[PDB]
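Engineer: Dropping a structure here in C-alpha coordinates format, bear with me for questions.
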Amino acid sequence: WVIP
Amino acid sequence: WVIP
Amino acid sequence: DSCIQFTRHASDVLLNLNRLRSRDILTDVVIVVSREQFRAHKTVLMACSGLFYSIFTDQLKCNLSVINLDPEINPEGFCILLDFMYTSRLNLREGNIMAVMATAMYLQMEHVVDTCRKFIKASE
Amino acid sequence: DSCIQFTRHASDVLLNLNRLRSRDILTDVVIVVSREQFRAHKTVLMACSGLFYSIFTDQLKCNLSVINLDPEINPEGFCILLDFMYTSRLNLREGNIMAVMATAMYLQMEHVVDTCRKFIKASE
Ligand SMILES: O=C1Cc2cc(Nc3nc(Cl)ncc3F)ccc2N1
Ligand SMILES: O=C1Cc2cc(Nc3nc(Cl)ncc3F)ccc2N1
Ligand SMILES: [Cl-]
Ligand SMILES: [Cl-]
(Lines of atoms letter the chains of each structure in order from A and count residues from 1; the text may use other names and numbers.)
(Lines give C-alpha, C1' and ligand atoms only; values in the text may rest on other atoms or scores of the structure.)
(Ligands and ions follow the chains in the order given, each with its own letter.)
Protein backbone atom coordinates (compact mmCIF):
# COMPACT_ATOMS: atom_id res chain seq x y z
CA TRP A 1 0.00 0.00 0.00
CA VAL A 2 1.25 3.54 -0.88
CA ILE A 3 0.22 7.21 -0.84
CA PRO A 4 -0.74 7.68 -4.56
CA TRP B 1 7.62 -1.33 -22.81
CA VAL B 2 10.12 -3.43 -20.75
CA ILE B 3 11.77 -6.86 -20.60
CA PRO B 4 9.61 -8.53 -17.86
CA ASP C 1 9.06 -16.76 -23.13
CA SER C 2 10.69 -13.87 -25.11
CA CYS C 3 7.72 -11.43 -24.53
CA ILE C 4 7.95 -7.61 -23.98
CA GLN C 5 5.56 -6.10 -21.43
CA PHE C 6 3.68 -2.79 -21.39
CA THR C 7 4.03 -1.60 -17.78
CA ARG C 8 0.87 0.59 -17.68
CA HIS C 9 -1.43 -1.95 -19.43
CA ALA C 10 -3.14 -3.42 -16.31
CA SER C 11 -3.78 0.07 -14.83
CA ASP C 12 -5.14 1.34 -18.21
CA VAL C 13 -7.47 -1.71 -18.44
CA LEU C 14 -8.82 -1.12 -14.93
CA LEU C 15 -9.30 2.64 -15.67
CA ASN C 16 -11.33 1.71 -18.78
CA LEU C 17 -13.40 -0.87 -16.81
CA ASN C 18 -14.22 1.89 -14.30
CA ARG C 19 -15.20 4.23 -17.21
CA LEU C 20 -17.59 1.48 -18.46
CA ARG C 21 -19.03 1.15 -14.94
CA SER C 22 -19.51 4.99 -14.71
CA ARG C 23 -21.36 4.99 -18.07
CA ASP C 24 -23.35 1.80 -17.07
CA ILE C 25 -21.91 -0.07 -20.09
CA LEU C 26 -22.26 -3.87 -20.07
CA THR C 27 -22.94 -3.98 -16.30
CA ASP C 28 -24.64 -7.32 -15.74
CA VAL C 29 -25.49 -7.50 -12.04
CA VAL C 30 -27.08 -5.40 -9.30
CA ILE C 31 -25.73 -5.89 -5.76
CA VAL C 32 -28.36 -4.98 -3.13
CA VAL C 33 -27.03 -3.83 0.29
CA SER C 34 -30.25 -3.20 2.25
CA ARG C 35 -31.93 -0.09 0.67
CA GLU C 36 -29.07 0.62 -1.80
CA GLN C 37 -28.34 -0.86 -5.27
CA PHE C 38 -24.92 -1.01 -6.95
CA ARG C 39 -24.45 -1.96 -10.61
CA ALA C 40 -21.23 -3.74 -11.57
CA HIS C 41 -19.55 -6.24 -13.88
CA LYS C 42 -19.64 -9.85 -12.55
CA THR C 43 -16.09 -10.47 -13.86
CA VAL C 44 -14.57 -7.54 -11.95
CA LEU C 45 -16.37 -8.57 -8.74
CA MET C 46 -15.08 -12.18 -9.10
CA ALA C 47 -11.52 -10.98 -9.84
CA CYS C 48 -11.48 -8.93 -6.57
CA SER C 49 -13.55 -10.91 -4.04
CA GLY C 50 -13.42 -14.51 -2.86
CA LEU C 51 -17.15 -14.27 -2.03
CA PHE C 52 -18.14 -13.12 -5.57
CA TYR C 53 -15.77 -15.67 -7.10
CA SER C 54 -17.69 -18.46 -5.21
CA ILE C 55 -21.10 -16.92 -6.11
CA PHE C 56 -20.57 -16.52 -9.83
CA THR C 57 -18.82 -19.93 -10.29
CA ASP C 58 -21.93 -21.61 -8.83
CA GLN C 59 -24.06 -23.17 -11.64
CA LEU C 60 -27.33 -21.65 -10.30
CA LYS C 61 -26.11 -18.26 -8.98
CA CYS C 62 -24.00 -17.38 -12.06
CA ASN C 63 -27.34 -16.64 -13.87
CA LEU C 64 -28.78 -14.22 -11.32
CA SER C 65 -28.97 -10.50 -12.25
CA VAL C 66 -29.56 -9.45 -8.59
CA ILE C 67 -27.54 -10.52 -5.52
CA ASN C 68 -28.72 -9.56 -2.02
CA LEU C 69 -25.98 -9.18 0.58
CA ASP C 70 -26.35 -9.98 4.33
CA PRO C 71 -28.41 -7.18 6.05
CA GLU C 72 -25.53 -6.53 8.50
CA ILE C 73 -23.41 -5.16 5.61
CA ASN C 74 -23.05 -1.39 5.58
CA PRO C 75 -23.80 0.21 2.14
CA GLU C 76 -21.05 2.88 2.59
CA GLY C 77 -18.48 0.15 3.40
CA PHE C 78 -19.59 -1.74 0.29
CA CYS C 79 -19.43 1.45 -1.87
CA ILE C 80 -15.82 2.15 -0.67
CA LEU C 81 -14.82 -1.44 -1.51
CA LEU C 82 -16.53 -1.39 -4.93
CA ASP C 83 -14.62 1.85 -5.74
CA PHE C 84 -11.38 0.09 -4.61
CA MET C 85 -12.10 -2.86 -6.91
CA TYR C 86 -12.35 -0.56 -9.93
CA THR C 87 -9.56 1.90 -9.04
CA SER C 88 -6.97 0.30 -6.61
CA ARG C 89 -7.67 3.27 -4.25
CA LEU C 90 -9.18 2.72 -0.81
CA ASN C 91 -10.92 5.65 0.93
CA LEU C 92 -10.05 4.53 4.48
CA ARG C 93 -11.00 6.98 7.28
CA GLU C 94 -11.29 6.77 11.09
CA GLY C 95 -15.10 7.01 10.68
CA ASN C 96 -15.43 4.13 8.19
CA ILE C 97 -12.52 1.73 8.96
CA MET C 98 -14.58 -0.68 11.13
CA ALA C 99 -17.36 -0.95 8.46
CA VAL C 100 -14.77 -1.29 5.66
CA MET C 101 -12.88 -4.07 7.50
CA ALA C 102 -16.12 -5.95 8.33
CA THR C 103 -17.27 -5.68 4.68
CA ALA C 104 -13.82 -6.80 3.35
CA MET C 105 -13.88 -9.85 5.68
CA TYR C 106 -17.39 -10.79 4.39
CA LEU C 107 -16.34 -10.21 0.73
CA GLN C 108 -13.05 -12.12 1.30
CA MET C 109 -10.70 -9.29 0.14
CA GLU C 110 -7.55 -10.41 2.07
CA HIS C 111 -5.30 -7.42 1.12
CA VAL C 112 -7.91 -4.88 2.34
CA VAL C 113 -8.46 -6.85 5.60
CA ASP C 114 -4.62 -6.74 6.08
CA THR C 115 -4.32 -2.91 5.69
CA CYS C 116 -7.37 -2.31 8.00
CA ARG C 117 -5.86 -4.54 10.73
CA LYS C 118 -2.53 -2.58 10.46
CA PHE C 119 -4.26 0.87 10.66
CA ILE C 120 -6.34 -0.32 13.67
CA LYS C 121 -3.20 -1.72 15.41
CA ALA C 122 -1.46 1.71 14.94
CA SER C 123 -4.36 3.55 16.71
CA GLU C 124 -4.22 1.24 19.80
CA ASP D 1 -8.79 12.62 -1.97
CA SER D 2 -7.01 11.03 1.08
CA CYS D 3 -7.02 7.46 -0.44
CA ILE D 4 -4.26 4.78 -0.05
CA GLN D 5 -3.51 2.64 -3.11
CA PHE D 6 -2.59 -1.04 -3.45
CA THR D 7 0.17 -1.04 -6.09
CA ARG D 8 -0.35 -4.64 -7.35
CA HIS D 9 -4.20 -4.45 -7.52
CA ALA D 10 -4.58 -3.78 -11.28
CA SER D 11 -2.07 -6.55 -12.18
CA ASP D 12 -3.81 -9.01 -9.77
CA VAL D 13 -7.23 -8.16 -11.33
CA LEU D 14 -5.92 -8.77 -14.85
CA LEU D 15 -4.27 -12.07 -13.74
CA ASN D 16 -7.64 -13.22 -12.32
CA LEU D 17 -9.49 -12.13 -15.51
CA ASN D 18 -7.03 -14.27 -17.52
CA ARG D 19 -7.65 -17.22 -15.10
CA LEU D 20 -11.42 -16.83 -15.77
CA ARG D 21 -10.73 -16.79 -19.53
CA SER D 22 -8.54 -19.97 -19.23
CA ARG D 23 -11.36 -21.75 -17.33
CA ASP D 24 -14.03 -20.35 -19.78
CA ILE D 25 -15.82 -18.62 -16.87
CA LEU D 26 -18.36 -15.92 -17.79
CA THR D 27 -16.95 -15.53 -21.33
CA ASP D 28 -19.75 -13.91 -23.30
CA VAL D 29 -18.53 -13.59 -26.88
CA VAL D 30 -16.83 -15.65 -29.58
CA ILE D 31 -14.54 -13.77 -31.99
CA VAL D 32 -14.25 -15.58 -35.35
CA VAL D 33 -11.02 -14.98 -37.35
CA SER D 34 -11.61 -17.06 -40.50
CA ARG D 35 -11.50 -20.77 -39.41
CA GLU D 36 -10.57 -20.03 -35.75
CA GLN D 37 -12.77 -19.12 -32.75
CA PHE D 38 -11.63 -17.23 -29.64
CA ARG D 39 -13.77 -16.92 -26.50
CA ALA D 40 -13.39 -13.76 -24.42
CA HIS D 41 -15.07 -11.25 -22.10
CA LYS D 42 -16.67 -8.30 -23.97
CA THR D 43 -15.55 -5.89 -21.20
CA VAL D 44 -11.87 -6.82 -21.48
CA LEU D 45 -11.98 -6.52 -25.30
CA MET D 46 -13.60 -3.04 -25.03
CA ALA D 47 -11.07 -1.92 -22.39
CA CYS D 48 -8.15 -2.83 -24.74
CA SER D 49 -9.35 -2.10 -28.29
CA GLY D 50 -10.90 0.96 -29.91
CA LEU D 51 -12.60 -1.36 -32.44
CA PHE D 52 -14.27 -3.53 -29.73
CA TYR D 53 -15.17 -0.41 -27.74
CA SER D 54 -17.10 0.90 -30.83
CA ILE D 55 -18.68 -2.55 -31.49
CA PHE D 56 -19.97 -3.24 -28.01
CA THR D 57 -21.24 0.35 -27.40
CA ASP D 58 -23.44 0.00 -30.51
CA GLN D 59 -27.10 -0.66 -29.51
CA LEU D 60 -27.48 -3.57 -31.99
CA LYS D 61 -23.99 -5.15 -31.84
CA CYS D 62 -23.71 -5.12 -28.01
CA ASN D 63 -26.20 -8.09 -28.02
CA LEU D 64 -24.30 -10.34 -30.43
CA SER D 65 -22.59 -13.48 -29.03
CA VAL D 66 -20.47 -13.94 -32.21
CA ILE D 67 -18.36 -11.29 -33.98
CA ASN D 68 -16.73 -12.08 -37.35
CA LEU D 69 -13.53 -10.18 -38.09
CA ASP D 70 -12.36 -9.08 -41.59
CA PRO D 71 -11.02 -12.16 -43.54
CA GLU D 72 -7.64 -10.41 -44.04
CA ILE D 73 -6.97 -10.71 -40.28
CA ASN D 74 -4.44 -13.37 -39.35
CA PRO D 75 -5.64 -15.72 -36.51
CA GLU D 76 -2.10 -15.98 -35.00
CA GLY D 77 -1.81 -12.15 -34.92
CA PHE D 78 -5.21 -12.00 -33.21
CA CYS D 79 -4.24 -14.75 -30.70
CA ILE D 80 -1.01 -12.84 -29.76
CA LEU D 81 -3.02 -9.63 -29.24
CA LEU D 82 -5.75 -11.38 -27.21
CA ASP D 83 -3.01 -12.84 -24.94
CA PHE D 84 -1.55 -9.28 -24.61
CA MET D 85 -4.96 -7.92 -23.60
CA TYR D 86 -5.21 -10.41 -20.73
CA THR D 87 -1.56 -10.40 -19.61
CA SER D 88 0.25 -7.12 -20.67
CA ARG D 89 2.84 -9.36 -22.44
CA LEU D 90 3.31 -9.21 -26.21
CA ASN D 91 4.93 -12.19 -27.98
CA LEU D 92 6.55 -10.11 -30.75
CA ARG D 93 8.89 -12.04 -33.12
CA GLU D 94 10.49 -11.32 -36.52
CA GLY D 95 8.12 -13.93 -38.04
CA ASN D 96 4.90 -12.41 -36.66
CA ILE D 97 5.58 -8.63 -36.32
CA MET D 98 3.92 -7.65 -39.64
CA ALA D 99 0.73 -9.66 -38.83
CA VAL D 100 0.69 -8.35 -35.24
CA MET D 101 1.06 -4.70 -36.37
CA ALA D 102 -1.65 -5.09 -39.06
CA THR D 103 -4.02 -6.71 -36.51
CA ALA D 104 -3.28 -3.98 -33.87
CA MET D 105 -4.03 -1.24 -36.45
CA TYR D 106 -7.39 -2.93 -37.30
CA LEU D 107 -8.22 -3.44 -33.57
CA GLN D 108 -7.12 0.16 -32.78
CA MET D 109 -4.53 -0.78 -30.08
CA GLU D 110 -2.34 2.38 -30.34
CA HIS D 111 0.40 1.29 -27.83
CA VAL D 112 0.99 -2.01 -29.69
CA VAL D 113 1.08 -0.21 -33.09
CA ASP D 114 3.72 2.15 -31.55
CA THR D 115 6.06 -0.66 -30.33
CA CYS D 116 5.74 -2.56 -33.69
CA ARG D 117 6.65 0.60 -35.66
CA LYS D 118 9.75 1.09 -33.40
CA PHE D 119 10.92 -2.57 -33.77
CA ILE D 120 10.43 -2.36 -37.58
CA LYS D 121 12.35 0.98 -37.74
CA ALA D 122 15.29 -0.66 -35.80
CA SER D 123 15.54 -3.51 -38.41
CA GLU D 124 15.76 -1.07 -41.39
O1 LIG E 1 -8.82 -12.03 -1.10
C2 LIG E 1 -9.20 -12.58 -2.13
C3 LIG E 1 -9.39 -11.93 -3.49
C4 LIG E 1 -9.87 -13.07 -4.34
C5 LIG E 1 -10.21 -13.14 -5.69
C6 LIG E 1 -10.48 -14.38 -6.26
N7 LIG E 1 -10.66 -14.41 -7.66
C8 LIG E 1 -10.34 -15.40 -8.52
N9 LIG E 1 -9.43 -16.30 -8.09
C10 LIG E 1 -8.96 -17.12 -9.01
CL11 LIG E 1 -7.76 -18.24 -8.44
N12 LIG E 1 -9.22 -17.18 -10.30
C13 LIG E 1 -10.07 -16.24 -10.73
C14 LIG E 1 -10.64 -15.32 -9.88
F15 LIG E 1 -11.50 -14.42 -10.36
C16 LIG E 1 -10.57 -15.52 -5.45
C17 LIG E 1 -10.27 -15.45 -4.09
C18 LIG E 1 -9.90 -14.21 -3.56
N19 LIG E 1 -9.53 -13.89 -2.25
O1 LIG F 1 -5.69 2.23 -28.61
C2 LIG F 1 -6.78 2.22 -28.04
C3 LIG F 1 -7.18 1.35 -26.87
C4 LIG F 1 -8.60 1.75 -26.60
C5 LIG F 1 -9.52 1.34 -25.66
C6 LIG F 1 -10.74 2.01 -25.55
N7 LIG F 1 -11.57 1.66 -24.46
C8 LIG F 1 -12.41 2.45 -23.76
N9 LIG F 1 -12.20 3.77 -23.84
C10 LIG F 1 -12.87 4.52 -22.99
CL11 LIG F 1 -12.55 6.22 -23.09
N12 LIG F 1 -13.72 4.16 -22.05
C13 LIG F 1 -13.88 2.83 -21.93
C14 LIG F 1 -13.23 1.94 -22.75
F15 LIG F 1 -13.44 0.63 -22.60
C16 LIG F 1 -11.08 2.99 -26.49
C17 LIG F 1 -10.18 3.38 -27.48
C18 LIG F 1 -8.93 2.76 -27.51
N19 LIG F 1 -7.84 3.00 -28.36
CL1 LIG G 1 -8.03 -7.19 -1.51
CL1 LIG H 1 -2.44 -1.06 -26.94
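The numbers used for chain C are those of Swiss-Prot, and the residues that appear cover 6-129, in sequence.
We read in the header that X-ray crystallography, 1.8 Å was used to get this structure.
Backbone N, Cα and C atoms are what each Cβ position is placed from, and that goes for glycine too.
These came from Swiss-Prot, pasted as-is:
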- C:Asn21 to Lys: Abolishes interaction with NCOR2 and HDAC2, no effect on interaction with CTBP1 and transcriptional autoinhibition; when associated with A-116 and 376-Q--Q-379 (MUTAGEN)
- C:32-99: domain 'BTB' (DOMAIN)
- C:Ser59 to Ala: Abolished ubiquitination by the SCF(FBXL17) complex (MUTAGEN)
- C:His116 to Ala: Abolishes interaction with NCOR2 and HDAC2, no effect on interaction with CTBP1 and transcriptional autoinhibition; when associated with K-21 and 376-Q--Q-379 (MUTAGEN)
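Locate each feature and note its surroundings.
Structural biologist: If you draw a 10 Å sphere around the CB of C:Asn21 (mutagenesis position), it holds 16 other CB atoms from the protein chains shown. The secondary structure of C:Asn21 (mutagenesis position), as reduced to three states from DSSP, is helical.
When secondary structure is read from DSSP and collapsed to three states, C:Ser59 (mutagenesis position) falls in the helix class.
C:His116 (mutagenesis position) has a Cβ environment of 16 other Cβ atoms inside 10 Å.
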Engineer: Cβ under 8 Å from chain D: which of the mutagenesis positions C:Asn21, C:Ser59, C:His116 qualify?
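Structural biologist: Of C:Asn21, C:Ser59, C:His116, the entries that lie near chain D are C:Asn21, C:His116.
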Engineer: Can you give me the Cα-Cα distance between C:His116 (mutagenesis position) and C:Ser59 (mutagenesis position) in Å, rounded to a whole number?
Structural biologist: 18
Engineer: Are there any residues at least 6 positions away along the chain from C:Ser59 (mutagenesis position) with a Cβ closer than 8 Å to its Cβ? List them or say none.
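Structural biologist: Set apart from C:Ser59 (mutagenesis position) by at least 6 residues yet with Cβ under 8 Å, there are none.
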